[PDB]
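Visitor: Before we start, here is the structure in question, set down as structure tokens.
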Amino acid sequence: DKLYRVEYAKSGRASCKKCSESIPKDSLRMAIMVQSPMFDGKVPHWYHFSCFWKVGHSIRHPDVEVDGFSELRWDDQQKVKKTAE
Amino acid sequence: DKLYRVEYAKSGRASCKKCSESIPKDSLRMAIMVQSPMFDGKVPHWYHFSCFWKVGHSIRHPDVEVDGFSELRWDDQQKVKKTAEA
Amino acid sequence: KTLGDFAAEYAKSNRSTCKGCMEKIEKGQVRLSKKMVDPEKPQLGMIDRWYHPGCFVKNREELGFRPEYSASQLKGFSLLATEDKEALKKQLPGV
Amino acid sequence: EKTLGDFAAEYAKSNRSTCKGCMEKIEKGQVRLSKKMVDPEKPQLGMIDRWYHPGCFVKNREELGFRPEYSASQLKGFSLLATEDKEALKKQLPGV
DNA sequence: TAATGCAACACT
DNA sequence: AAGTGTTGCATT
Ligand SMILES: [Zn+2]
Ligand SMILES: [Zn+2]
Ligand SMILES: [Zn+2]
Ligand SMILES: [Zn+2]
């Protein structure tokens, strides 16, 4: 129930909302949770790791604001914390 | 090096030489070994189990005439020996 | 004036289920649908739920297929065969 | 009416096809030539397609049996090529 | 609209 | 000409 989420693409059928390109079956994707006018619930808006910070997303502390952060690898967890700084 | 061969389709890209239809990825297919003018060797002519006996081929003792007969589920080799005389 | 949330086409496969009787629809068979949100997967969500031509007309009212519209107003209807077009015209009359 | 039967030209349908003139992959979309011959390592398939880069092909024009008699325009599927590609092969595979 | 199944293409 | 590997459909 957080504003953001991050994980390894469960499938390669995802699509970045920025460049409208596909996302690899294991690429690092970050989504923005938005309300759905169709059933009253949150839906993921997936972006590429680079495309995510492009649409403007100033995150102070990702470790808490982003959901599933503590599941990723330390190498990426810091690569995200750094890119967010 | 036998005249005939039988096995479970190693892939579903095979095609019966009788009805020209595809063969399931595990269906019971029987082929006739024919000479190849390409590499000096025999080449399988796959048929459906039903399509095989349709082209008119009478096999006395399949267990020896057919290659790979002993190398398949017991349930099948009996079905082969049965429909053999028929 | 072809409807937007009501389409008709030939089953692209035999693994689609008719939500009017819960049994599979054989490939090539004519099938109808309504663009509605699937309660089990709303996150998609406004998709296609298919019915047999018979199962559809049996629930014409509940599906919101007003007597105002006809079969000819179905989306993708033009791409149907003649014997199929007229078949739906008798099953889904206008007014 | 004058197009060769065992020599075709087309755009790489994928990036997983290997040029048998240098043994390296041919990137998708790239122009590629072929000869309808029987692959020695898979003779059971009979006459199929063995692909080469346009350069790797002209480098073996003689050994591949592409006589100086024929030209690039006589390639099967040549008509379906782009202009900048057609003329590109015409200079690489001249007639006589 | 993205996660399964499937089915079909591309190379050989 | 049929296995293997890959890509893209189809349904939800
Ligand atoms: Zn992107
Ligand atoms: Zn057959
Ligand atoms: Zn039904
Ligand atoms: Zn090459």
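Following Swiss-Prot, chain D shows residues 107-202, kept in their order.
The way this entry was determined, per its header, is X-ray crystallography, 3.1 Å.
From the backbone N, Cα and C atoms, a Cβ is placed for every residue, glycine too.
Found this in Swiss-Prot, in case it helps:
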type    : residues                               : note
MUTAGEN : D:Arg122 to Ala                        : Strongly decreased DNA-binding
BINDING : D:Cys125, D:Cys128, D:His159, D:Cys162 : Zn(2+) 2 binding site
MUTAGEN : D:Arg138 to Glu                        : Abolished binding to DNA strand breaks
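Could you tell me the structural context for the features on the list?
Guide: Sequence-distant contacts (6 or more apart, same chain, Cβ under 8 Å) of D:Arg122 (mutagenesis position) comprise D:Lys131.
Shown in sequence order, D:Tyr158, D:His159, D:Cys162 are the residues of the chain, 6+ apart in sequence, with a C-beta less than 8 angstroms from the C-beta of D:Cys128 (Zn(2+) 2 binding site). According to its DSSP assignment, D:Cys128 (Zn(2+) 2 binding site) is coil.
Within 10 Å of the C-beta of D:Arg138 (mutagenesis position) there are 22 other C-beta atoms, taking all protein chains into account.
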Visitor: Far apart in sequence but close in space: which same-chain residues, 6 or more away, have a Cβ under 8 Å from D:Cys125 (Zn(2+) 2 binding site)?
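Guide: Non-local contacts for D:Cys125 (Zn(2+) 2 binding site): D:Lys131, D:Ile132, D:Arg138, D:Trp157, D:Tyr158, D:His159, D:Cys162.
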Visitor: Could you say whether, by DSSP, D:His159 (Zn(2+) 2 binding site) belongs to a helix, a strand or a coil region?
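Guide: Assignment for D:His159 (Zn(2+) 2 binding site) reads coil.
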Visitor: Listed recorded positions: D:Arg122, D:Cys125, D:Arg138, D:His159, D:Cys162. Which have a CB under 6 angstroms from an atom of ligand 4?
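Guide: Cβ under 6 Å from ligand 4: D:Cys125, D:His159, D:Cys162.
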